[PDB]
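Let me begin by presenting the structure, written as structure tokens, before commenting on it.
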Amino acid sequence: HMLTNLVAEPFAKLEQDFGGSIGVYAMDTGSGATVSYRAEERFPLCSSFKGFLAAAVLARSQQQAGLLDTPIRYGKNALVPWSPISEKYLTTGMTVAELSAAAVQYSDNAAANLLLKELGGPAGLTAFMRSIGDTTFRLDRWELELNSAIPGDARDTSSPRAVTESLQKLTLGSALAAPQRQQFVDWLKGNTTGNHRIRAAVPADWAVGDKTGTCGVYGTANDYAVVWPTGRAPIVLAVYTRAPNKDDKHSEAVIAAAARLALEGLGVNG
Ligand SMILES: *[B@@]1([O])O[C]([C]C([O])=O)[C][C][C]1[N]C(=O)[C]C1=[C][C]=[C]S1
């Protein structure tokens with residue numbers, strides 16, 4: 001309450017220029033100060049669910065020490081459009097860890113569906129999120145159906161706030177054991193798909209891990225990140241967008257701009 005939105009930022013103008021809705025939640029983990037705009041509205045997860053998927057796999061690996069190095073062979077029928085890594089290993093298979101890294105760092109769709117199967121499907125990932133205290137997250141469908149981003153549909157959505165809170169628990173808090181936590185962080189740090197989103201607002205000399213999503217319809221795209229500014233506590237943040245019309249375009253620039261406003265609202269010099 002008292003530390004939320006101490007400094008107002010022009011999010012409304014930004015989303016109006018975009019032609020849609022922007023949802024932002026950012027927390028300074030040192031002071032507890034927050035920036036919050038549409039933070040409790042639901043937005044489609046799109047590929048951003050794959051970060052939480054990889055965390056759920058790591059949590060399972062705490063009870064199954066051989067899980068991450070298990071080899072997984074798959075057929076051509078497992079390939080889904082946008083499977084840039086797993087298509088190169090169709091004839092060989094990949095380990096669970098490799099599928100997880102591919103899902104996080106390349107948004108690989110086939111990898112994500114294979115790992116969902118390992119966890120018992122969308123309800124199994126939802127159950128993992130409930131287990132860390134996230135009551136907002138829901139995954140309902142598989143790739144590619146979960147990308148429909150229909151206005152008003154709560155399937156396959158969360159809120160910026162719940163995403164940020166869960167990300168904090170998994171990357172900085174105690175939801176994962178220490179080895180698994182650092183592996184999750186390392187996967188996020190190695191992401192390749194986010195250079196034009198939150199990372200574009202973050203100085204190059206700060207560490208950052210992130211996970212993106214792009215539904216392909218309804219102007220719907222997103223990014224969440226942990227950011228380590230030097231000399232102060234980390235910042236966790238989530239930026240989600242959507243728009244009213246199916247043919248509306250997403251904007252990476254709008255995501256980067258919203259992330260800049262969030263950092264400015266927290267008084268984090270960048
Ligand atoms: B996912 O929602 O988003 C990925 C891109 C990202 O992480 O920002 C691509 C795979 C998933 N999306 C789709 O399959 C539909 C597409 C949208 C743009 C390229 S593919």
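Numbering starts at 1 and runs along the chain as displayed.
The backbone N, Cα and C atoms fix where each Cβ goes, and this holds for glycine too.
Annotation source Swiss-Prot lists active site, nucleophile at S47, citing experimental evidence. Neighbour density for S47 (active site, nucleophile): within 10 A of its CB lie 27 other CB atoms from the protein chains shown.
Using a 10 Å Cβ-Cβ cutoff, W82 (beta-lactam binding site) registers 17 neighbours. Per Swiss-Prot, the feature beta-lactam binding site maps to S47, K50, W82, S107, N109, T212, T214; the stated evidence is experimental evidence.
What Swiss-Prot records for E145 is active site, proton acceptor. DSSP assigns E145 (active site, proton acceptor) to a helix in the three-state reduction.
Mutagenesis annotation in Swiss-Prot: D156 to N (Swiss-Prot position 178), described as Reduces thermal stability of protein; the structure shown retains the original residue. Secondary structure at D156 (mutagenesis position), as computed by DSSP, is coil.
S107 (beta-lactam binding site) has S47 as its nearest neighbour among the recorded positions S47, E145, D156, going by CA to CA distance. Measuring Cα to Cα from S47 (active site, nucleophile), the binding-site residues that fall within 10 Å are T212, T214, out of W82, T212, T214. A Cβ distance below 6 Å to any atom of ligand 1 is met, among the recorded positions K50, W82, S107, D156, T212, by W82, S107, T212.
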